[PDB]
Amino acid sequence: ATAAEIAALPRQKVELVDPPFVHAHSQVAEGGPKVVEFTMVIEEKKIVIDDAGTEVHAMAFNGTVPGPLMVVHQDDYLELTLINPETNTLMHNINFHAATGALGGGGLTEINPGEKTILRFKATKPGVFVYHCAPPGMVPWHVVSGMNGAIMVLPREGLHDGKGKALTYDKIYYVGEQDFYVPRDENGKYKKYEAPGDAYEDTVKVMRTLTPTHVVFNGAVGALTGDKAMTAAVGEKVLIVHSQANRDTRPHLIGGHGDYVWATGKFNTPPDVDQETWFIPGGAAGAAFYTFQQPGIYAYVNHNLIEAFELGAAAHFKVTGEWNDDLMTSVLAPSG
Amino acid sequence: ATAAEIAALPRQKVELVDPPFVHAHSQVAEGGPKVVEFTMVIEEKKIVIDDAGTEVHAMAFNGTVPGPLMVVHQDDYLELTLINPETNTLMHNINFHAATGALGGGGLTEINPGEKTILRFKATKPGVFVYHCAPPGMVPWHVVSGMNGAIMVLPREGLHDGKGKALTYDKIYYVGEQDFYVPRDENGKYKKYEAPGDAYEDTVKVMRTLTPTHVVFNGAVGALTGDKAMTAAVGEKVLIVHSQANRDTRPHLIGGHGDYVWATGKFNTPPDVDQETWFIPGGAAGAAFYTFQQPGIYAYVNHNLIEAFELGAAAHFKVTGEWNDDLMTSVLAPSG
Amino acid sequence: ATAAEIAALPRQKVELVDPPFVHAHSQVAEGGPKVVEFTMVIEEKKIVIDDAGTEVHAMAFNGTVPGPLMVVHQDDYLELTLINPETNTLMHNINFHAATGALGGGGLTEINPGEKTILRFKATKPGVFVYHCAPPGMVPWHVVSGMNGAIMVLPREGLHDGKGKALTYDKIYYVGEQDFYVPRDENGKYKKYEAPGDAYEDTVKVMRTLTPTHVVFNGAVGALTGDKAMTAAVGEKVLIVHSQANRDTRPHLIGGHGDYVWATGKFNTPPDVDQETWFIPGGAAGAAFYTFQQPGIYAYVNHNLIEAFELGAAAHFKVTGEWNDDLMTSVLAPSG
Ligand SMILES: O=N[O-]
Ligand SMILES: O=N[O-]
Ligand SMILES: O=N[O-]
Ligand SMILES: [Cu+2]
Ligand SMILES: [Cu+2]
Ligand SMILES: [Cu+2]
Ligand SMILES: [Cu+2]
Ligand SMILES: [Cu+2]
Ligand SMILES: [Cu+2]
Ligand SMILES: [Cu+2]
Ligand SMILES: [Cu+2]
Ligand SMILES: [Cu+2]
């Protein structure tokens, strides 16, 4: 496509929504190729990641951890206006694993506080992909400070299983998993810092142990529980998009399954089926499609149970509906 | 199926056998759907896991670590009678990754010492699946104390390769891999405790490092080596079911391969072929099919060689038969 | 084939080249089955792995880390002459994951300093496979000292996608990833030893932590950058073979993708497509096929960014050619 043909394409401005929600979109593409426009302001901010009050000097796209999920269709163009407010102190940029060239866009988006840039790339490959900041000299630090998210490039024809049959979800949720490495003092207590820079040296030491102090969904322990628990109903089809820009994870829906799982996150790669626990490597996004068959509370976790229950990697799904005794029933309740 | 149709289904009691062995079963289903009945008594007991007398207060389904392998066919019902003797001191339950609803059955099987419960679930998805105890608030602890196992839900038509060609094994083994986190004193000696709960705090501290002190098969270092090595003969087709309820593993048959490997452990997902080393994520089970071609001793290991030879993740296969010089031969034996 | 039939097969002597380059070969088999001959001399030498002068007493096949990549075709016979110089002090052998029998050849190739041996095996399974030393009693040690490599067993008819379409690469590179566990003194400084055996004890304690001090490509930090960066040009098809003999890895081409990826490294297992980041379990090799579309410098890393940018797992690709504004363009360059 020439610059003229591209400039002639229709454009649609999209308003991003905070994770785990996803902005309105059409599973099946509307018309031909479009230039989808997104805008994100980078915010360096202090966030609390657990009930104890542990602090992290986050570097958040659109002000959230993970950054929001941008959705486009294959062969559409994603035009991102990225802003780094003069209130920030570090240089930032963005790298789309979905894009091709200049380190995923990182080599063309280096912006200092008080600057902005607009990047456009053709979404040539369908699937879910990770995106993260990557400043030459402190890549891992920025990413484990929460500066990452994901995008979804849907086939123009929507989703299908490995045999041509359509897969249409009723709901979609984006679970961004984050590994945090918070310094501790001699008492084993998490340390606090005045500015993000102050924590760098101590943090790097923790990072080198390759042992995160916290592994959380949506920026904090329990962030997707209670009133923030995700929801569904028996019969409802749900697509759960999951990303981890730095460390491996192994998603598992307790009480359920991944009926169709694109574990590698790429739609032209047939999804695995009837999965109990799938695997997403650090630096990637994956997606699972499931039709709920039983009501009740479900937990969605990274299945290294220590990471799930001791480190923070557990979310909840509240599901309404009629219980199915054929699928499961208590013949004899706990009794003497 | 109607209420009457389900109640009319044949009920069959099956006696379990200890791992790595598997109870008698047929690969191709014999007759229509059945309600297969199993009973397991829970045992809390101290076990030694290495040659240094290191102890673990194990929580074992049916008295073994891993728990035994239950085998049923797709659409059969698995009805488990779970017993927690008055001699035990902890609460227990069971979570079947193969089941649908109530956290895999955990929310319906919480039993205190002196109680029993009967759970029935329809095995709707074919594959090998992990099962483990999962008491709200103490999941990882009981799981890494050995309270986990697996089940195999065979297709009613038996196993087949990605092309539809049947795969019939002559024998089957179940290797359950366990990550243990044993506390050590300031001198580096593993500590001993009077009761399970006494070790809780120290153990959780070790668990948080995400670094197991031991990684073993069948509950102890060397449990499947020497005189307890598994066996086979040249020409024999063997299915090796492998599980890890909490941590990733990478099985490898030294000297052999995984001719067909359902790495995700699910039969409707085509198996990978000619595998050197496969990957099973924590929270799942997988299965490898291999036809032995050469006689001799083979080592079956988790291929992070430190976990295999330093931590204990190594088993052996003793194979009888005639050597094949076409496949391999020493043209010049070691010499000056 | 009988002994006589094999002895009648044509032989071909191959000259090995140092990684990341691969010795001359043909993608499509040039003629019928033959006995491909290779010779490697084991070199026990000191190598500096980082810019801090950190040393490792390496055990290297053919004098390099990783060992060179041997290329044959399915059903050819690989005849390796392994030599252990009198100048060496340790016992060595070789285990081919691609071979069938005697622990992959390790039980037939044990050679003391001043000895040699000739092993011949039939490459019956197509794909990339790991090969490494495995001295009963100290396995993990030699392997994590750099004594491992890989070989490639191409289909007779060359490479194909999942649908049978031919995949012909213009260039091929072999990246051997290595996890090192270097002991430190009480000041956190890496220690040096005058003899290999001298570091054994100290090394074993670091290995127990399952936390490498270094994770590198081709034996050292920055080894595959600058004067050793891999090259290509827009439109060129490149196959990137990657192996890890002891620990998991998740390769990612920054700015690009893995158009076709045999993640398990086995050719009869259909490759995944449009990959952002793939996964290779410790004890295996994988291969990715990509056609560069953009010029510029690309980074190739193990996508646990701490491992890549802090521990050393990073390589570079220098690509010449013209920039493609359709795929990516900076609508608005960084500005006020
Ligand atoms: O099934 N996860 O506890
Ligand atoms: O070749 N097995 O370590
Ligand atoms: O997108 N590679 O860091
Ligand atoms: Cu940034
Ligand atoms: Cu950054
Ligand atoms: Cu990245
Ligand atoms: Cu229990
Ligand atoms: Cu329990
Ligand atoms: Cu579970
Ligand atoms: Cu050696
Ligand atoms: Cu060795
Ligand atoms: Cu090996």
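Chain C is numbered as in Swiss-Prot; shown residues: 40-375, in order.
Cβ from N, Cα, C; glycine included.
When secondary structure is read from DSSP and collapsed to three states, C:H181 (Cu cation 1 binding site) falls in the helix class. What Swiss-Prot records for C:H131, C:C172, C:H181, C:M186 is Cu cation 1 binding site.
Taken from Swiss-Prot, the feature Cu cation 2 binding site applies to C:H136, C:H171, C:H342. Sequence-distant neighbours of C:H342 (Cu cation 2 binding site) (same chain, 6+ apart, CB under 8 A from its CB) are C:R289, C:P290, C:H291, C:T316. The secondary structure of C:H342 (Cu cation 2 binding site), as reduced to three states from DSSP, is coil rather than helix or strand.
According to Swiss-Prot, the mutagenesis experiment C:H171 to K carries the following note: Loses nitrite-reducing activity. Mapped onto three states, the DSSP output places C:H171 (mutagenesis position) in strand.
Quoted from Swiss-Prot, the note attached to the mutagenesis of C:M186 to E states: Contains only a type II copper atom and fails to catalyze the reduction of nitrite. Around C:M186 (mutagenesis position), the C-beta neighbours below 8 angstroms that are at least 6 residues distant in the chain are C:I81, C:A97, C:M98, C:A99, C:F100, C:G106, C:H131, C:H171, C:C172. Under the DSSP three-state reduction, C:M186 (mutagenesis position) is assigned to coil, being neither helix nor strand.
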With 8 Å as the upper Cβ-Cβ limit, not reached, which of the binding-site residues C:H131, C:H136, C:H181, C:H342 neighbour chain B? C:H136
Taking the Cβ of C:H181 (Cu cation 1 binding site) as the reference point, list residues of the same chain whose Cβ is under 8 angstroms away and which are at least six residues distant in sequence. C:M98, C:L129, C:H131, C:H171, C:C172, C:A173, C:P174
Quick test of understanding: given the recorded positions C:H131, C:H136, C:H171, C:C172, C:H181, C:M186, name the ones whose C-beta is under 8 angstroms from chain A. none
Return the single residue from the recorded positions list (C:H131, C:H136, C:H171) that has the minimum number of other CB atoms within 10 Å. C:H131
Is C:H131 (Cu cation 1 binding site) helix, strand or coil when read with DSSP? strand
With an 8 Å cut-off on Cβ distance to the C:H131, C:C172, C:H181, C:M186 Cβ center, who else from the chain surrounds the Cu cation 1 site? C:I81, C:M98, C:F100, C:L129, C:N132, C:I133, C:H171, C:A173, C:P174, C:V182, C:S184, C:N187
I want to verify one value. Collapsing DSSP to three states, which class is C:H136 (Cu cation 2 binding site)? coil
Using a 10 Å cut-off, grab the number of neighbouring Cβ atoms around the Cβ of C:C172 (Cu cation 1 binding site), all chains included. 29
